Structure formats: structure tokens, C-alpha cells
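S.K.: If you scroll down you'll find the structure; I have some questions about it.
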Amino acid sequence: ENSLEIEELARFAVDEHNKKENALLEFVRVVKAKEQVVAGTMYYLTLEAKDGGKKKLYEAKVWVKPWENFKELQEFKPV
Amino acid sequence: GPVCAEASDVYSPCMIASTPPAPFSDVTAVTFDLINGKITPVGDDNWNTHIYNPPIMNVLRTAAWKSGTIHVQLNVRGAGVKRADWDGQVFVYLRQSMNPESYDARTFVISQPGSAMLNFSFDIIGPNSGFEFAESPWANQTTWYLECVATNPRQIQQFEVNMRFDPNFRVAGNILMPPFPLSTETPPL
Amino acid sequence: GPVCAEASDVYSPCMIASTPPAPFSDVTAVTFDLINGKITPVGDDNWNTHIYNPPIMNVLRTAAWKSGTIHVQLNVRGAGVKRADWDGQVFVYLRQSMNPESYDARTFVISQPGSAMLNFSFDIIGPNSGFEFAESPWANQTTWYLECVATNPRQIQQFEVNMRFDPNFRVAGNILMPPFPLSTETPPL
Amino acid sequence: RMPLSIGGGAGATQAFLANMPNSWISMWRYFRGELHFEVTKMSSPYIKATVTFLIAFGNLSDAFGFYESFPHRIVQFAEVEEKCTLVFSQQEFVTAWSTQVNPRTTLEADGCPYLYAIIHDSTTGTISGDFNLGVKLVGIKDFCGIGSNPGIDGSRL
Amino acid sequence: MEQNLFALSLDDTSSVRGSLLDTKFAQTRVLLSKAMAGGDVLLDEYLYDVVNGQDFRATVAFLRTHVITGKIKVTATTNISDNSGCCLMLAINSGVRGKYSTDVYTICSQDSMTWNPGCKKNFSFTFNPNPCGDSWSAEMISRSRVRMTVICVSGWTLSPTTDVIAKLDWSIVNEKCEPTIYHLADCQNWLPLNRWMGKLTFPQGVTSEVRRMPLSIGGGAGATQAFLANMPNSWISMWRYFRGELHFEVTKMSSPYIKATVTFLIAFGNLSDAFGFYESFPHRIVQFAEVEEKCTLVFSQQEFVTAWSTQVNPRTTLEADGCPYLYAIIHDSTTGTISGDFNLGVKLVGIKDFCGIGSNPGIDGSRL
Amino acid sequence: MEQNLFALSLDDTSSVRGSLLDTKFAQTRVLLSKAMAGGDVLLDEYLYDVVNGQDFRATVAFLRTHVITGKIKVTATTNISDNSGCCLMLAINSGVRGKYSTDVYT
């Protein structure tokens, strides 16, 4: 798991969650990441984000098709 | 003095004993069991005592068999009392046992106003290849106590016994001690 | 005394701390971070502090990794107070850390009227081949503080910490420090 | 995680417990050496599990999936074997580390090494019961004790 | 087939080793602005934060290897046309304290490369991030807060068309990490310093340009009502008087197009500018080629009669100052087809056969 | 100091090699259900998708080394009480075609 790729995907998760749900979570870092080869790659991320300036953990599921510029936030939730 | 010698080493504070509060004026005393880490004040005088838990004390409490020199530094505070009105003195006594029959191994006598320091040492040495189990019935081995007397407890606020192993020190064997409570030094503002 | 020993060496004055002005009578204290050269008075007491810039201090501030003995000389002035009316005492405490849990490495206790001196030493020694980076999170290394207490700040005017490297002293590595301001010793007329 | 800042006893209520040898090692401030652990099975042979042991620092979270990047030692137990000795040489430690640490330091800012014990697969068995496992630091070889501990007063880190 | 897993080679505590490909662990991208000034932080981050978001061959080995006996090589592949030139300085320091100074003076001590892209295509240098031992780790330098700093000591003499980038390639070579430890022996064979004697600007023209740098080096360099400090410069001021073979390292900071010939000599402060007989003194001439950028002046023991003081009072004038200076005098004139000053950087590398006398009470100030 | 960059050892076409620690390139987590049947796919993925989201010592060497003369060792550390037992079979095949059979035979 290339940590640079995962950092970008974690930021994309927080940004997509903010777009989708009209929120303002502030990305802090990735804690955990699992890649699972599928039709493309599926990522299960555990990350820190600040809610109201309060650090919290979230789980995100991110689907990537590396042959297109396709990245999709499948789910995002507190742990 | 006026130019001092040079203190150097790490002495850790083991046992404090604050003196009974007002209006108690009578002469009083306290005994520090230097090895087993206990503070028994004489009679029914309500001294305010604490035993701290630096590594020296934890070794002295848990180690069974001990050997070699320990250096003590007895500090005395110290009430805010005008120097010309000070009449308080401090007699100390090393003892092997705390029975009436036993004699002192050392006496010191201090009448420095406000505050004082007193460095001394003594070698724990015992029957069992130079090792001493403190207070064991075997060979009638005994501890070392440090009886200390405040002639004026209005002026003497507290005693304080700091200790340090000489590098020659050696222990062996373990004792099952109860859980030591976490008393911490309340530093003076 | 009355005939003194013999002081000999070059000790450079590092840190002065004058005591809060009238009518402040309460007991107070100050802490000299001996290595990093900082003077934090306790509570919100307006002590008048200065850190001077002799070569010892500049090395201690800039050097990363340090090893070996430094000799301190704590001087205490000294208000013009009649000797029989003096009740002021000075408790000092070397400490590794400034947290409540940590114990003292040394306590001294002085009640000399007017003025006093107190020479001691201590060895900086650390994990990294005998070197200690002061206050680094690595190995939870720690500094040396010097907590000092004036029981009567009307009578104690100021503390003063002079220092000197023992010849065994050794440093390595640099720290990027900010510009040191030019504070100079205002000598007494 | 089991911290290698071993000194200053083990915990209780508002209290701590003490051996002599553990109080003795806390005489020194920093120390190092080859550490000789002796890990022992305490459950039955039916509860099976594979355990990686490694030295590493506190910052590493759980659900960090790359513990076998570090040098480590795998410990499977047979039915009959019950006892196994991990040794960690001098190359596992850069410098000496402190014997005691302040109790209130979090895992995030604690620069002494830990001994991790991580389940390599999963704890299994036909019968219910936990996979208990007892670690015991037997001794330190080539011990080197630095300095002189003023002391701390507390236990865990 | 089964095997005993306890007895495999999974507790391999080897250092990182191999070719320069298999020991590379990070690359870093520094941006040099089209119009950058002197005393200008280009990069300034912790040495462990270099390796964040990286995926080279030894990246995971670097992070996870508990002990590393090899040095860190860093190479910087930045270039520019001979027409122009500047002077970059990359530099590693064992730590920080809040609101720190990033003047070249402060930084250079300890471990640094200085190069002029105009002349040198690339520049590499090895170093040990633990300066008092044979070993280190990634976890040591993350928590120790080892700090890497790139600084531009002299701006572009002729600006490029666009912005530039310097690629740093952090590797681990297999040299022994030797420690650099300062100590209080009075006689020492080699006391390294890396003391920035100063940047010397000489304007283009015809005039008698003379620049004095005092060898009473101790007690830091100046600022406002303040002074800056390295450790090694603070260390040498422990002693009152000192002497030795001084090993300077004078470097070109302008482009090759700005040409000038420079005499260096030891002499005392009383000598005025417009005193036309500097070459009566023993001296060393320094012409630079297009490609050469670096030149080492050494001044033997025969240049100094006695030891001289490490610090001097700030208010002593040049007229009454009996310590030696290092003069840098333009032998002809500063010239070039393009406008720009002839910058030149002098750096006291170290004192050989150092002899430190006495015990400095101290002075408090800097320049003389 | 400067050096000629063309002549460095950056075109090192060595295979991956060293101890078993420094040649590890991925770990994979297979879930065996409490009540699993015979003829039951536990894992089925491309051998290159094993290495996705991995950060072991030889992970980057594995991906970037153009030629590898060594074999792939795979070890499986699964255990259960002697009381029970099953039979797992891990197996590598050079390719696939749509809607394939995963019978042990095949």
C-alpha cells in the first residue's frame, strides 16, 4: 500500500463527503488503509478528521478504476 | 564557611515528618526507620508524616539482604521565626534498636536557626557473608533507626531524610511487600 | 570557618532573578531551567528575571547533545535587613522534570542572614553514548531544573546562578536558536 | 504493547507493586542490553494462535497492517511445547532508553521502545476460552546502566 | 511442506545496503523563485517529513530498520546556464527552538553543502544525523526533530526565464558514521567549526575595495540589539585566547561572467583602504575559472606571532584592535558584461593544531 | 562534492534477494467461515492484486524489478485444534476464461 496514494485518496474521501453531505470536516491524516483487488481497486480507509475543530475517526470506502479518472466514495462514517 | 565545600551527588528524599500544629509547644520526637521506611512519632503526638517512593526507598523496602554504605542527608526546616527569637534545637540519634537498653551509634546536635543540613553515613553490614536482613530474628539482626528530637516544635516545621547508596551497595533476595500507595511531594509555592 | 577554603575557578553568571517588589510578602519561588536557560516564576508573581550571555550559556543553549559535569554556584542576596530581624530562608531543589510526579535529585536548605553561597554540581549524562539532548521526546530525556524558594521575599532580593564546565564536558550537534537579545549585568553602585 | 520502560513497578488502584530486581534496575536512569524474554502458553493446546513479537515504538496504531516490515519473531506452539525464548539483540536498539517514564505520557509521545505481541492470524479453537500467553523478562545480557534516577512515582506509560 | 517458523531469518537486523538505487529512500522538490533574494528559506522541514508520501526501494527499509550504521548521502541535481549563478546551501541541524533564525551564519555549522549551480552540475554530500554516535534510525530523527534547511545565500545574478527546481535524492551509503564531538582539551589536532566568516560583496567598478573579517570569531555574529550563535562558535569562545592553522574555504556565489581577482592576507586593523601596498604582506591570489567554484586558503603558524583573543569588546575601533584580520582585497577590478556584484563567501572550516588558552569570562556582543 | 551521475549504480538490474524479511512483498488475509462447505471459494483474485495496498520491505522492489530469477514462496500460517480439521488448497493457474469452474479437480 503506497502511503502517498492513500493520503490522496483519504483527502478525496473527506472532500467528497463534504460535497455530498454539505459538511466541513477538516482532514488530518490516514490511520489505516486496506487495498482489495476487485474490478479496479477498493480501499478501506480509517482516517482522522476534525469536526468542529475536534479530532474524530472515520471509515471510508473508496472505489478506484486506475484506467479512467474514476474515483468514487462508496461510504463514509464515524467508527 | 563562608565559601562552601561542594555537594555533588543524587540524594532522593525518602521520608518527611512535619511537626504537630499549634498550640502544641512541648518537646517531641520522631523515629525514622531508615531501612524499612516507617515513621513512628513518639507518644500520641499528631505529626504529619509521608513516605515517598524513589528508587532507593523501593529497594530498601523490598530487598531482603543488604550490604554496604548508605549516605543520609537530614534536612531541617524552618518556620519563619525571627533569628534572635530562635531557641529551637535538634538532637538526632542513630540507633540499632529502639529498645531502652540499646545505646546510640551516633549523636548529632544542631542549633542552626531557621534551617539546617546534616550529612552522615553508616554501613549496613551483617552476618550472612556481610549481608543484613533488617529486623530478622535470625542472629538477632537489627535495623537502623534515626530518632530525631525537636526541642521547640513551634520553630522546627519539618524533618526530611534524603538518602543515597554508595557504589559498594549490594542486595539480594526479595520480600513480598503490600501495594505502596502513591504519595507525592507537595512542592512549596 | 572562620578561615575559608579556597575558591579558584572561573564561574560565569547565567541567570539572575530579582524578587517581586513591595508590598508582596507571601512565600514564592522561581525555577531556573539550567540547561535551556529559561526562568519561569511560579504562579503570577512578577519576578524581575534576566538571562545573560556568557560562553557557558551560549553553549548550553545551542548545543544539542551534552555530557559531563557542570558546577553551579547559587548566590543569594541580600536586602539591608537587621540581622536579628532576619527570618528568611531559601529552599532549593534540583529536579529532572517539573511535573508533580517526579522527585527531587537534591535538596538544599539555607538560612544564612543577608547573603549566602551554595556550590554544588551534577552530571548531565544520557542515553546516546553518554550524551543527553535536553527535553527530547526520544528516550524521554529530561532537563535539569533548579526550583528555588524564598520564604520571605522582603528580605531575599535576588538569586543568581553561576556555572562552569568541568573539563570532562563534551557537546555535539547544533540547535537553531533565535537571536539572543543583548542583556547586560547592571553592576551595583 | 508491553513497555520496556520497566522500572517503577506495576499498577494497582492508587498504588503500585514492587519486586526487588525491578526496583533495582530503576536505580539507573537509562539502560540497554540484550533482552531475554520467556514467553509461555497458559491456555490449553486446543486454543491455537500464532504470535509475532517485535520491538517498536508506541505511535504505531492497531489496524496498521504492516508489522512484518519490522524485524520480528514468529511463535507457534505445538501441543507439547509450552515455553519459548525470544532474544532481542543490541541491533534492535539504537540508544539506551529510560527505565521509568511519566505515567501521563500518551503512546503518541513516548520515545522508549515497546515489545509488541501481535496475532499473526487469528485465535481459534473448537472449545471456547481465550488464548492466554505470559511474557516474562528473564534477564538483560550485556546490561549497561547509565546515570542516576531521581525517580518518578507511578507505574504504567 | 511445513517448516519451523521461529527459526526463519525474519529477525534480520541488517543495515540498509546495496547499490544507490536500492538505498534511495526519498526525493525532494525544492522551488527556486525566478526572483529570489539572499537570506531566503527555500525549504525548511524536519528530515523525517522528507520521507512522507514516498515509494522508493529503501523507503520501507529505512523506516523499519532499527539501526542504521551507514551515512545519509544527499545529492542535488540543479543546474543553470553559465551566464548566471547563485549560491544555495543545504544544511542539517540537530534541532530547533521557536521562531528561529535562518541566517546562513546560524545554519552552516554542523553539516552542510554549499554549491553554485552555475558551475557545478550536481553536488552530493554525506552526513551523520546523530552527531555523537556510530548509528541512528528513522525513529531517532523523527522524535529528535532533526531539521533540514535549504537557504539561498546569494540571489540570481541574472534571473532565469522561468522558475527552477532542485531535486534532492536522499540515499543511504555504506560509510561508517563517525561522530563529531567537541571537548575541552586545550590542545586539539583538529577543531572543526564551519563558521561563516561572511559574504563579501564587491560592486562592479574601479575603486579600492577592501573587506576585513576579524579572526576574533567568538561571541557570535550581529543582528539588531541581538546576536546569533552556532554551537561551535560558542564553543571556541569558552577559551580566552587561541591560535592555529586556519583553513578557510572561499566560494564563488555570483556567475562566472562576473570576474574578479582577490588577494587574501592576514594583517591588522590599522591598515586603511587606499593603502596601496597590500602585496608587501604575504598573500594568496584567488582567480576562479568558469568551472571552479571553491578554493581553500590555509594560513600556517608563521602568519601569527602569538595567540589572539576569541572575543573583543564591540566598541574597540579598527585603530586600536590588536587581533589579526583576514583581508580580502580586489587585486584588479570587478568586471563583467552583465551587471551584478561579485559575491564571494568565506567560511572558516576548521582550525588545525588548535591551541586554546585560558578561560573566557565572556563579553556580550559580536563585531569589532 | 560533484560526481558523474551517468556512472552511478542506478541501473542495478539485480533480482530481489536477501533474508525472508527483506524479500516479503505481501500478506493476504483469507476468511474461513465457521460453517464452510466443500467446493467453496475462499479467495480468488489475480496474483498481482495481492500486492495492492502493501508496504513491506520488498514490495517496491518486486513491482519495479524488471526481471526476477527467484521463485515465489507462499506460506500459510493457519491452525486449529487437533479435535477438528479441514482441507484447504491454495493454487496458482496461468490464466482464466469467463464463468470458470472452481472445482478442486480443475
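Just so it is clear, chain C uses Swiss-Prot numbers, and the residues here are 834-1022, in order.
So this one's electron microscopy, 3.4 Å, going by the header.
Cβ from N, Cα, C; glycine included.
In case it helps, Swiss-Prot gives these features for our protein:
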MUTAGEN   C:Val942 to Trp  Loss of capsid assembly
MUTAGEN   C:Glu980 to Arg  Complete loss of capsid assembly
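For the listed features, I'd like the structural context: burial, neighbours, distances.
M.R.: Within 10 Å of the C-beta of C:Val942 (mutagenesis position) we count 22 further C-beta atoms, all protein chains included. DSSP assigns C:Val942 (mutagenesis position) to a strand in the three-state reduction.
Mapped onto three states, the DSSP output places C:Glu980 (mutagenesis position) in strand.
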S.K.: Once near-sequence residues are set aside, which residues in the chain of C:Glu980 (mutagenesis position), 6 or more away, have Cβ atoms under 8 Å from its Cβ?
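M.R.: The list for C:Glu980 (mutagenesis position) reads C:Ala862, C:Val863, C:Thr864, C:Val925, C:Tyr926, C:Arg928, C:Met931, given in order along the sequence.
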